[PDB]
Amino acid sequence: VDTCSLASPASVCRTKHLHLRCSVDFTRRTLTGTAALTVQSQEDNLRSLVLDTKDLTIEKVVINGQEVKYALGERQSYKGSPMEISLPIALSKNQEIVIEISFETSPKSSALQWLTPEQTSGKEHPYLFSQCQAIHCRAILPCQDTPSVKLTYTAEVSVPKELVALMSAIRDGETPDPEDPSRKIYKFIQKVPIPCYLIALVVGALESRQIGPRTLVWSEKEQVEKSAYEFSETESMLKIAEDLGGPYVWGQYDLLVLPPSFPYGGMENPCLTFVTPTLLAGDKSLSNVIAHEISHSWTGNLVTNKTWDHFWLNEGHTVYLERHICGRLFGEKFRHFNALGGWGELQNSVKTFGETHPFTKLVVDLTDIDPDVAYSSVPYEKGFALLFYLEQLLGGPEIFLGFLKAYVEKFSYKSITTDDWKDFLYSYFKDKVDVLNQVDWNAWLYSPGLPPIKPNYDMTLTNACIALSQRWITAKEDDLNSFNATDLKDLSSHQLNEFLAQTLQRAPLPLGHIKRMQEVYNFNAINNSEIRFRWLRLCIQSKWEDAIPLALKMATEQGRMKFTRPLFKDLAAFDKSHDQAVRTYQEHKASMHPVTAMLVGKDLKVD
Ligand SMILES: N[C@@H](CO)Cn1nnc(-c2ccc(Oc3ncc(Cl)cc3F)cc2)n1
Ligand SMILES: [Yb+3]
Ligand SMILES: [Yb+3]
Ligand SMILES: [Yb+3]
Ligand SMILES: [Zn+2]
């Protein structure tokens, strides 16, 4: 059962298609229109059905050209309000009908962020973007907001004519709005059935540049050139992913570089991956995020978790494919370096939550839990560690990649559970069932903490990071003069980031050590968001007051939760910056993404 949805389950009825006709009103901060759902009954004598909604105003529901009765139930916190619709005629099993709902969103819709012109790069036009994963589609339109249902969709979006709309779909033309010549209607078609969390919309002063045979990069004019260069390896990564997963079925693979408040590193919206502008490091070093979103075109978008309790299926397999893409491009020693880095992030998550915390389990129980509050590196890295351990146990990467491809082929266009995955793993590896039976399945899937076995990792690229981190940790005052810029001469940006992560695991360090690190390495000059984030956390945790303005600026000038949440938490934990962190959150709260504002408030204990 999907404990995060209040809608009728897939066993009662299934939405097959959505035809959305809407208009974006920037003056009211509302999306208004009609959602026409083609719904197929799965039961005999079906007379009503329930949809998910959250802060939606319903004007009317039309079936067969006439208004029908509906009722909105009491709100159930983050789940929203159930909408029960009374069907005019009882449906037989497999009968399909179209239900047209006229609705309008709330300006406080948790799916949307409305930006004023001052919040954009161009400063002249406003901007809107959505983020539906996990359960925010219900805050845009009435739907069965569960990944256990997959539907196709078509959309027609009216916007001010100076702006551009894009969606997680193939572009299907644009025309002036026949009802208003100051507006344009943009059309879209998504012919591959998707779960509704993959519905996405952006409206803004967007420009595009072609960077591959099936890829345009989209952003405001000021970021086009930098984005085209940053993401130039996209076609190469798509070709490797097709070799590992099978055909790319989505047609286009475009990228949208969002404003800095985009809450995630990337969102795998089909046909149009959304990415944070914090990837714009200038040297392509953060391109693993693109490899990750590309990989979701198979693991997540084609094979999907049936409920959010099985989210690790989506992320674990995607991290596994992501690391194979980067291993093909940069070598097997690089794949192991990134895999070992991932184990260290899993160590940090388990330490943060606590080793017995229910969110450190691979398969979770989200009954009465807001998915946004559960979100962490555990499903990604505990999921990856299980697959990497099975790869080692079952004969290596070539053999395990055969399983991955067969798994994608088996479950394409379906929504599955951990038991479906395990049953297929046992079926595919029938000649190695004795090896599979040695796995402690109960501990790996259902127990909290670090996994029961740590995989084997090549240490070649990690050794220099560990050695430099240990030199700093073990240094006394009289050793500080031995450090010098030459210590970093043979380290890649990835290795500098790993040196900082290793050191941050032992923070705090003495203030004099951190001051010496800035003296000889000049980490304050580095703009790479991952390195800067770890360096500023190391400074703040080591109680360097000089870092307070730098950390507050990074926390507020961008809104990627991976960076903003720990920076605000570190600033709140440092007595010297505590009041400033709380005051800065209070002043920026109204202008923040709604989910990020909620999570930073919980982290800071500010209501
Ligand atoms: N797909 C990403 C690129 O890797 C981008 N991304 N955007 N939004 C989200 C997201 C995903 C899941 C969430 O809830 C859960 N968290 C953890 C669990 Cl074990 C189950 C859950 F339901 C909440 C949000 N992920
Ligand atoms: Yb067309
Ligand atoms: Yb079986
Ligand atoms: Yb000494
Ligand atoms: Zn992902």
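Following Swiss-Prot, chain A residues are numbered 5-611, in order.
How was it done? The header gives X-ray crystallography, 1.6 Å.
Here the Cβ of each residue, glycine as well, is placed from N, Cα and C on the backbone.
Cβ-based neighbour count (10 Å, all protein chains) for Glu297 (active site, proton acceptor) stands at 26. For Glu297, the entry in Swiss-Prot reads active site, proton acceptor.
Under 8 Å, Cβ to Cβ, and six or more positions away along its own chain, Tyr384 (active site, proton donor) finds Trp316, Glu319, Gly320, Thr322, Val323, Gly346, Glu349. According to Swiss-Prot, the feature active site, proton donor maps to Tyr384.
Taken from Swiss-Prot, the feature peptide binding site covers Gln135, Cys136, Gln137, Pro267, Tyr268, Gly269, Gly270, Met271, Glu272, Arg564, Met565, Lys566, and the record attributes it to experimental evidence. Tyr268 (peptide binding site) falls within neither a helix nor a strand when secondary structure is assigned with DSSP, and so counts as coil.
Under the heading Zn(2+) binding site, Swiss-Prot lists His296, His300, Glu319, citing experimental evidence as support. In this structure, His296 (Zn(2+) binding site) is part of a helix by DSSP.
Listed in Swiss-Prot as a mutagenesis experiment, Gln135 to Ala or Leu is described as follows: Srongly increased epoxide hydrolase activity. A simple way to gauge crowding: the CB of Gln135 (mutagenesis position) has 23 other CB atoms within 10 angstroms, across all the protein chains here. Secondary structure at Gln135 (mutagenesis position), taken from DSSP and collapsed to helix, strand or coil, is coil.
The mutagenesis experiment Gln137 to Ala is recorded by Swiss-Prot, whose note states: No loss of activity. Non-local contacts of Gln137 (mutagenesis position) by the CB criterion (under 8 A, 6+ apart in sequence, same chain) comprise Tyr201, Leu202, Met271.
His140 (mutagenesis position) counts 25 other C-beta atoms within 10 Å of its own C-beta, drawing on all protein chains shown. Annotation of the published mutagenesis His140 to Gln in Swiss-Prot: Aminopeptidase activity almost absent, but keeps LTA4 activity; the original residue is retained in the structure shown.
Swiss-Prot lists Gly270 to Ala among its mutagenesis entries, and the accompanying note reads: No loss of activity. Taking a C-beta cut-off of under 8 Å and a sequence gap of six or more, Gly270 (mutagenesis position) has these contacts in its own chain: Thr277, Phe278, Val279, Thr280, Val293, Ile294, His296, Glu297.
For the mutagenesis experiment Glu272 to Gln, the note given by Swiss-Prot reads: Loss of LTA4 hydrolase activity, and aminopeptidase activity strongly impaired. Cβ-based neighbour count (10 Å, all protein chains) for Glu272 (mutagenesis position) stands at 24.
The mutagenesis experiment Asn273 to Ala is recorded by Swiss-Prot, whose note states: No loss of epoxide hydrolase activity and aminopeptidase activity. Long-range C-beta contacts of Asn273 (mutagenesis position), restricted to its own chain and to partners at least six residues apart, with a cutoff below 8 Å, comprise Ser172, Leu202, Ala204. Secondary structure at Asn273 (mutagenesis position), taken from DSSP and collapsed to helix, strand or coil, is coil.
Other Cβ atoms within 10 Å of the Cβ of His300 (mutagenesis position) number 25 in total over all chains. In Swiss-Prot, the entry for mutagenesis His300 to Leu states: Complete loss of LTA4 hydrolase and peptidase enzyme activities. The structure shown retains the original residue.
Looking at Swiss-Prot, the entry for mutagenesis of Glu319 to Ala says: Complete loss of LTA4 hydrolase and peptidase enzyme activities. Taking all protein chains in view, 24 other C-beta atoms sit within 10 angstroms of the C-beta of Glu319 (mutagenesis position).
What Swiss-Prot says about the mutagenesis result for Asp376 to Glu is this: Strongly reduced aminopeptidase activity. Abolishes epoxide hydrolase activity. Around the Cβ of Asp376 (mutagenesis position), 20 further Cβ atoms fall within 10 Å across all displayed protein chains.
A mutagenesis experiment is reported in Swiss-Prot for this position, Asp376 to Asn, and the note states: Abolishes aminopeptidase activity. Decreased epoxide hydrolase activity.
Quoted from Swiss-Prot for the published mutagenesis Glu385 to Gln: Reduced aminopeptidase activity. Minor effect on epoxide hydrolase activity. Proximity of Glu385 (mutagenesis position) to non-local residues of its own chain (separation of 6 or more, Cβ distance below 8 Å) is seen for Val323, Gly346, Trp347, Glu349, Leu350, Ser353, given in sequence order.
According to Swiss-Prot, the mutagenesis experiment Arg564 to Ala, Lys or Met carries the following note: Abolishes epoxide hydrolase activity. Reduced aminopeptidase activity. The number of other CB atoms found within 10 A of the CB of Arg564 (mutagenesis position), across every protein chain shown, is 24. In the three-state DSSP classification, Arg564 (mutagenesis position) falls within coil.
You'll find the Cα of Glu272 (mutagenesis position) roughly 16 Å from the Cα of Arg564 (mutagenesis position). Fewest Cβ neighbours within 10 Å among the recorded positions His296, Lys566: that distinction goes to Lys566.
Same-chain residues with CB within 8 A of the center of the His296, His300, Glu319 CB atoms, the Zn(2+) site residues themselves not counted, are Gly270, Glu272, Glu297, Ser299, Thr303, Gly304, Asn318, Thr322, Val323, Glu326, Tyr384. Of all the recorded positions in the list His300, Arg564, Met565, the shortest Cα-Cα distance to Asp376 (mutagenesis position) is found for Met565. Counting only same-chain residues six or more apart in sequence, the Cβ atoms lying under 8 angstroms from the Cβ of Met565 (peptide binding site) belong to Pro267, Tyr268, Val599, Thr600, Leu603. For the pair formed by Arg564 (mutagenesis position) and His140 (mutagenesis position), distance between Cα atoms is given as 18 Å, rounded to the nearest Å. Among the recorded positions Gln137, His140, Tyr268, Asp376, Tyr384, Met565, the residues whose Cβ lies under 6 Å from any atom of ligand 1 are, in sequence order, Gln137, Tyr268, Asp376.
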